[PDB]
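Beneath this line is the structure, given in structure tokens, with notes to follow.
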Protein chains: 2
Amino acid sequence: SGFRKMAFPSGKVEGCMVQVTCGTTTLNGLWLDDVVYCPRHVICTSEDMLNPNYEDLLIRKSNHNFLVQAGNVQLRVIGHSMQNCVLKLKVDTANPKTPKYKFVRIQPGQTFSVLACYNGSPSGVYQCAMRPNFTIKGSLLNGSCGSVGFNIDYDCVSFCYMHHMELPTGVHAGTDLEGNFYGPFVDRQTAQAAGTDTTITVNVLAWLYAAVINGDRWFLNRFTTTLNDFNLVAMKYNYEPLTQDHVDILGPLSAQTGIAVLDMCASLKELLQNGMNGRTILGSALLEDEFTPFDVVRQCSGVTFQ
Amino acid sequence: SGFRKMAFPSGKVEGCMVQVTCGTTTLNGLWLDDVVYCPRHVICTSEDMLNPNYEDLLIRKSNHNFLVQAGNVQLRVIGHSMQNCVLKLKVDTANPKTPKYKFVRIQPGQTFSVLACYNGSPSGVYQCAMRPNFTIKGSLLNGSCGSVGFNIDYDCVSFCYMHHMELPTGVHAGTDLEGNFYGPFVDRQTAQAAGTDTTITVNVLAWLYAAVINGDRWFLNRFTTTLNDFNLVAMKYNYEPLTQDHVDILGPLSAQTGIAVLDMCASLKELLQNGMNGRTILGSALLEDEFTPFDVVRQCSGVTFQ
Ligand SMILES: *C(=N)[C@H](C[C@@H]1CCNC1=O)NC(=O)[C@@H]1[C@@H]2[C@H](CN1C(=O)[C@@H](NC(=O)C(F)(F)F)C(C)(C)C)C2(C)C
Ligand SMILES: *C(=N)[C@H](C[C@@H]1CCNC1=O)NC(=O)[C@@H]1[C@@H]2[C@H](CN1C(=O)[C@@H](NC(=O)C(F)(F)F)C(C)(C)C)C2(C)C
């Protein structure tokens, strides 16, 4: 029993982290097979970053200009290219700790674990959601660029995020592992801001199913509602719309706990309207929207990884 | 910027996890050097567990009765002993992934990461505090016994917790790595309950310093107070007493943020009395007591591990 914001075990990703230095600038890289991936602004001075021309900056660089350190081993760089906002460095040594892996681009509301690194070394791991405005509520500092976000499926690491920048209000933005930003941001130090954020409704419901699984049931009322009556109320409270795909996805939890997805929607409808009245669900005094249905199932049924 | 409940990177501990089967009963073991440690109730049937005589149960067992599986390798058991509530199994192969490590017993209020495992495989990692009543608010299921809690210091894993049981209200109890329970519990299925829990005051203050570091400052008032005026109020609200050792420990954060420890106590005094008035500190609608001062410093200054 019990419900925590759980991270994926990080060991597979730890074996892939390296430090990448170009001149004065140092950040983290991901070493997979014989390629190191990192954010392209490693090739910028602090001044370049206000208004960089990356293609121009990269012409001036040759392979020996990139210092890649894996522990106390320097990896010899034998090629380099740029793919959108990530730099790819080919090295003459294949990382022997490379796990089976894929590159994926995730959807808003999906979760992943971030392995926060500095100088190629891990500082910690935590669970994050891609927010509907395409930010993540991270804990990331100077030097953390190149830290990656990931899921594990059995023995396979799906890398979905590489960290690039912090935005106003202390939220974070980055790219998929092809260098393509989540959201309309660019890797340049100029005034930018996230769109107004919104609550991931399918995740709140999944969290409510987890509460039921763990014996938190005071918020259950005796009502149903159609998808229309609920989504109408949700729009006003700035809640993302709930689709029938979401209902289908919530299915396994609905069948497990004996509560139809629409009955949970009825219960949540009341909660939003009437407030929690000083009580807590799973020890939180706020509706929680950063657990996907599969996160709840993986947590509550003990799913492991190899 | 940003503040998350962060776990230690788990890779070092992952390399130590194995599965230990005795007859029908299976749970997790920790393989360090040529010894596997696990909870001693692996030698119990379900019926034995209501009222076990462990010494009696263990006489009946020889080395070949313990199936230890490390991945797809069976480790040959060549010795076994019992040390309080943990069983130690000597195997003929030293774990080549054994990190530098120590066994420590932690104090109430101290934090650690739990690597939750089933069948010798990791399911996830999360941060936990030893509660003042000697429980932990875990997320742990059937088969999770043998999962361990730990800290990392540079390159050294300090193992502080081995998981044994769940108590009423869905909280968890276990031993240090010498088999000695935290708190007055015993490894037997009979009615037991945790003492009434209490809020770890030095941790709340450390969390308030983290909020200040990250720009959350609305709860700061213009008052001081002596340690007596505050601790008197705290007793009523069921807050652990704040000692001068705690003040000395809070020192680095006090000097970093420019707020004397007593001024933070003044601010917290008001918070408890007047409530948060529907606002959130670091995005939480509740005072948070599961970050030690060193957790805040390690998170906010980017401390890594090798
Ligand atoms: C990579 N190591 C850092 C990580 C930052 C640093 C502080 N917290 C983080 O997450 N990435 C950067 O510093 C990027 C980078 C230039 C500047 N930058 C920023 O994150 C800046 N943000 C912005 O300029 C804004 F508003 F656009 F988001 C900063 C003010 C330093 C937070 C480049 C190349 C975008
Ligand atoms: C080890 N794999 C399990 C982990 C438990 C199972 C469900 N959640 C957990 O954390 N450990 C046990 O099942 C231990 C073990 C016998 C029974 N037990 C319990 O945790 C039981 N608790 C108690 O009996 C009580 F009240 F004393 F805490 C149970 C009712 C199954 C939760 C032994 C040998 C103590």
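Just so it is clear, chain B uses Swiss-Prot numbers, and the residues here are 3264-3569, in order.
Any Cβ shown, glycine's included, is placed from N, Cα and C.
Taken from Swiss-Prot, the feature active site, for 3CL-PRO activity covers B:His3304, B:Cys3408. Here Swiss-Prot describes B:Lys3353 to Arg as a natural variant; the accompanying note says: In strain: Beta/B.1.351. A natural variant is reported in Swiss-Prot for this position, B:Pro3395 to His, and the note states: In strain: Omicron/BA.1, Omicron/BA.2, Omicron/BA.2.12.1, Omicron/BA.2.75, Omicron/BA.4, Omicron/BA.5, Omicron/BQ.1.1, Omicron/XBB.1.5, Omicron/EG.5.1. Annotation of the natural variant B:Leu3468 to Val in Swiss-Prot: In strain: Zeta/P.2.
The two recorded residues, B:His3304 (active site, for 3CL-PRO activity) and B:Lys3353 (variant position), show a Cα separation of 17 Å. Other Cβ atoms within 10 Å of the Cβ of B:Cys3408 (active site, for 3CL-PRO activity) number 26 in total over all chains. Among the recorded positions B:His3304, B:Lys3353, B:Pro3395, B:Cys3408, B:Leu3468, residues whose Cβ is positioned under 6 Å from ligand 2 are identified as B:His3304, B:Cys3408. Comparing Cβ neighbour counts within 10 Å across the recorded positions B:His3304, B:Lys3353, B:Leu3468, the minimum falls on B:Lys3353.
For B:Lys3353 (variant position), the nearest neighbour among the listed recorded positions (B:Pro3395, B:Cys3408, B:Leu3468), judged by C-alpha distance, is B:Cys3408. Classification of B:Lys3353 (variant position) by DSSP places it within a strand. Rounded to a whole number, the distance between the Cα atoms of B:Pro3395 (variant position) and B:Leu3468 (variant position) is 16 Å. Taking Cβ-Cβ distances under 8 Å and a sequence gap of 6 or more within the same chain, the neighbours of B:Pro3395 (variant position) are B:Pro3371, B:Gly3372, B:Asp3460, B:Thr3461, B:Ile3463, B:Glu3503. B:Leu3468 (variant position) falls within a helix when secondary structure is assigned with DSSP.
Under the three-state DSSP scheme, B:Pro3395 (variant position) falls in the coil class.
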